[PDB]
Amino acid sequence: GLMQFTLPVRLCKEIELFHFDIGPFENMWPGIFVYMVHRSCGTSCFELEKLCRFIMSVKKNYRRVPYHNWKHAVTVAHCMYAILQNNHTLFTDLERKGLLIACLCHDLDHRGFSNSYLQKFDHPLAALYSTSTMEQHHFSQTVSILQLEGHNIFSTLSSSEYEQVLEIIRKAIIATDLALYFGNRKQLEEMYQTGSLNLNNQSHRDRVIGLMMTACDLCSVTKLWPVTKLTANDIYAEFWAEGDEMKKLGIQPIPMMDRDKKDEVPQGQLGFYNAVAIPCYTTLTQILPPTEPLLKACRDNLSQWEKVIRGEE
Ligand SMILES: O=C(Nc1cnccc1C(=O)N1CCCC1)c1nc(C2CC2)ccc1Nc1cncnc1
Ligand SMILES: [Mg+2]
Ligand SMILES: [Zn+2]
């Protein structure tokens, strides 16, 4: 109970910053996450014995894929931890509990393939879940791990607190379906400009939390340039693997996914930062001013990709 986690000084300090990289030492990532839960939620809110067993079962059910892996889970959790700490009073004790857990579990058992690829392959998961295929599977896996003996970190919540937090986690994980992001941000944009945004409206919170999940999920675009550049390699390793599999099914893949069209990556990133990342963090900064560092960082990286095209690296 009096068992704080501490981090080495540089981590202790840098972990509060949005642009923090969790490092190449796998074995520290659980302590990092526990540290985040304790400082964000309390040393009280989860029985340590149970959290650790949950964290290690979640690690076990991420696969050894280049991008959608255990490292991504904790990177995404970290970003949500930074947002919650810089917007202390805007969130309930329960939202803080469920959101860090939602981020850790949001890509559980990802196989390194898009919802589209499942649909054209005709994967059983596409039979069982027609939209947000991987995302409904990710939530399904979360509930599975929560139902293993000695794994229910939510044991101490009232029945109604319990349905609230599992409903936050479910909406949170579904929101990470980037197909849903576009409309969800358009509505938040419209609601913020016309000033009808109201954080006591539950349907309004849901949208705001959805955008936070999109923000946290893309936070590799908000790191120092060298982290962003090297993460971009990982994401393209999966994209091209998927393109190979599309060709294997007799389907010309979109260029993003074609390893022959590697030349066109820097323009691809421009499109992405402009169509997705920049608008995402803009609307998020508008709703939550303290998140501006994510927007500043995203812009630097957009500018870094512009330098790539102009042959300046
Ligand atoms: O780069 C990404 N996507 C694209 C690249 N090239 C072309 C088109 C796209 C694209 O998805 N769209 C949709 C509509 C706009 C174009 C990208 N995608 C995603 C998910 C959407 C899967 C996550 C991160 C990403 N980048 C990235 C991540 N971490 C470090 N550095 C860079
Ligand atoms: Mg995902
Ligand atoms: Zn993700």
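For chain A, we keep the numbers from Swiss-Prot: what you see runs 724-1036, in order.
If you check the header, you will see the structure was determined by X-ray crystallography, 2.4 Å.
Placement of Cβ uses the backbone N, Cα and C atoms for every residue, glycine included.
Positions annotated as active site, proton donor by Swiss-Prot: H791. Taking the Cβ of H791 (active site, proton donor) as reference, residues of its chain lying under 8 Å away and at least six apart in sequence are, in sequence order, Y785, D830, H833, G835, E961.
The feature 3',5'-cyclic GMP binding site is assigned by Swiss-Prot to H791, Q992. A simple way to gauge crowding: the CB of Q992 (3',5'-cyclic GMP binding site) has 23 other CB atoms within 10 angstroms, across all the protein chains here.
The feature divalent metal cation 1 binding site is assigned by Swiss-Prot to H795, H829, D830, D940, with experimental evidence given as support. Taking the Cβ of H795 (divalent metal cation 1 binding site) as centre and 10 Å as the limit, one finds 23 other Cβ atoms among all the protein chains shown.
All protein chains considered, the CB of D830 (mutagenesis position) has 25 other CB atoms within 10 Å. According to Swiss-Prot, the mutagenesis experiment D830 to A carries this note: Loss of activity and of zinc binding.
In Swiss-Prot, the entry for mutagenesis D830 to N states: Reduces activity 1000-fold. The structure shown retains the original residue. In the three-state DSSP classification, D830 (mutagenesis position) falls within coil.
Taken from Swiss-Prot, the feature divalent metal cation 2 binding site applies to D830.
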For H829 (divalent metal cation 1 binding site), the nonlocal same-chain Cβ neighbours (under 8 Å, six or more residues apart) come out as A796, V799, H861, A895, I896, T899, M936, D940
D940 (divalent metal cation 1 binding site), Cβ-centred 10 Å count of other Cβ atoms over all protein chains shown, is 22
Whole-Å Cα distance, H795 (divalent metal cation 1 binding site) to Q992 (3',5'-cyclic GMP binding site), is 19
For divalent metal cation 1, residues beyond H795, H829, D830, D940 with C-beta within 8 angstroms of the site's Cβ centre include exactly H791, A796, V799, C826, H833, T899
Listed in sequence order, the recorded positions from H795, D830, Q992 whose CB sits under 6 Å from ligand 2 are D830
